[PDB]
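*Asks:* One structure follows; several queries about it will come next.
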Amino acid sequence: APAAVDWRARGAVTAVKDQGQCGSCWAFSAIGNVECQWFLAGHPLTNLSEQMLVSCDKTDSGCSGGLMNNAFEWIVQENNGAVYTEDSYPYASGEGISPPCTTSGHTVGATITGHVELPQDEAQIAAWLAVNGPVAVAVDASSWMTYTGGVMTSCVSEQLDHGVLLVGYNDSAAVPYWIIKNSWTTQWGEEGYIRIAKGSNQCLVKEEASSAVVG
């Protein structure tokens, strides 16, 4: 809160997952944000279900893409605020297809009441994150298949195409950076994470930032 915040070092972030061949990054961003906000609201960190969104959220398009803001509003407006545990609705879309939605046989792991859309300003996003926790963001991920580690100091920043989770920042480093959880397994990047320079809208990170509200 200023200087540096890393919510992974606060017990607030679950393990890196794998979206597989499904274009479900929107769902991993939205659920990763809910997992962290649920913990920060005073509940034990629980793994929650991306499959629930890929299969049941009909305001988004399953393995053909979606938006974290639509995903948050589908949970509130159509699923009575419920987010199921990952254990009770496991990921089933690794091959690139979303099975039909099942409405029963699952357990509620978290509930949310709404969502807030954050200012398109990195200093303001950092100020909110420092106090309220991890933020879902959309980025241009064109450069990211060649990311091998370290702080990426220049990033292609043309078109938003990927949704991820901002878990921290460090303004004390040589080049200030953001720390981001991705969904392409631990074999990619720094054990599934990436750091990009902060303060110059690298990869269009300030453009579409939002968070679920629980309470």
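The numbers used for chain A are those of Swiss-Prot, and the residues that appear cover 123-337, in sequence.
Looking at the header, which is where the method is noted, we find X-ray crystallography, 1.8 Å.
In case you wondered, yes, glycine gets a Cβ from its N, Cα and C as well.
Marked as active site by Swiss-Prot: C147, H284, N304. Quoting Swiss-Prot on the natural variant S186 to G: In clones 1800-2 and 1800-4. Per Swiss-Prot, natural variant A204 to G is noted as: In strain: RA. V286 to L appears in Swiss-Prot as a natural variant; the accompanying note says: In strain: RA. Here Swiss-Prot describes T308 to A as a natural variant; the accompanying note says: In clone 1800-2.
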*Asks:* Taking the Cβ of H284 (active site) as centre, how many other Cβ atoms lie within 10 Å?
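*Replies:* The answer is 22 other Cβ atoms.
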*Asks:* Give the residue from the variant positions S186, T308 that has the most other Cβ atoms within 10 Å of its Cβ, counting over every protein chain displayed.
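*Replies:* Per the Cβ count, the most surrounded site is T308.
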*Asks:* Highest CB neighbour count within 10 A among the recorded positions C147, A204, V286?
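*Replies:* Of the recorded positions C147, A204, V286, the highest Cβ count within 10 Å belongs to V286.
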*Asks:* Would you mind sorting out which of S186, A204, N304, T308 (the recorded positions) have a C-alpha within 10 A of the one on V286 (variant position)?
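*Replies:* Those close enough are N304.
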*Asks:* Could you state the CA-to-CA distance between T308 (variant position) and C147 (active site) to the nearest Å?
*Replies:* 15
*Asks:* Looking at Cβ-Cβ distances, which residues of the chain lie under 8 angstroms from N304 (active site) while being 6 or more apart from it?
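*Replies:* Spatial neighbours, sequence-distant, of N304 (active site): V138, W266, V286, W310, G311, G314, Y315, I316.
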*Asks:* Rank aside, I only need the closest one: which of the recorded positions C147, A204, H284 has its C-alpha nearest to that of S186 (variant position)?
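*Replies:* Minimum Cα distance from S186 (variant position) across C147, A204, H284 lands on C147.
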*Asks:* Whole-number Å distance between the CA of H284 (active site) and the CA of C147 (active site)?
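*Replies:* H284 (active site) and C147 (active site) have their Cα atoms 6 Å apart.
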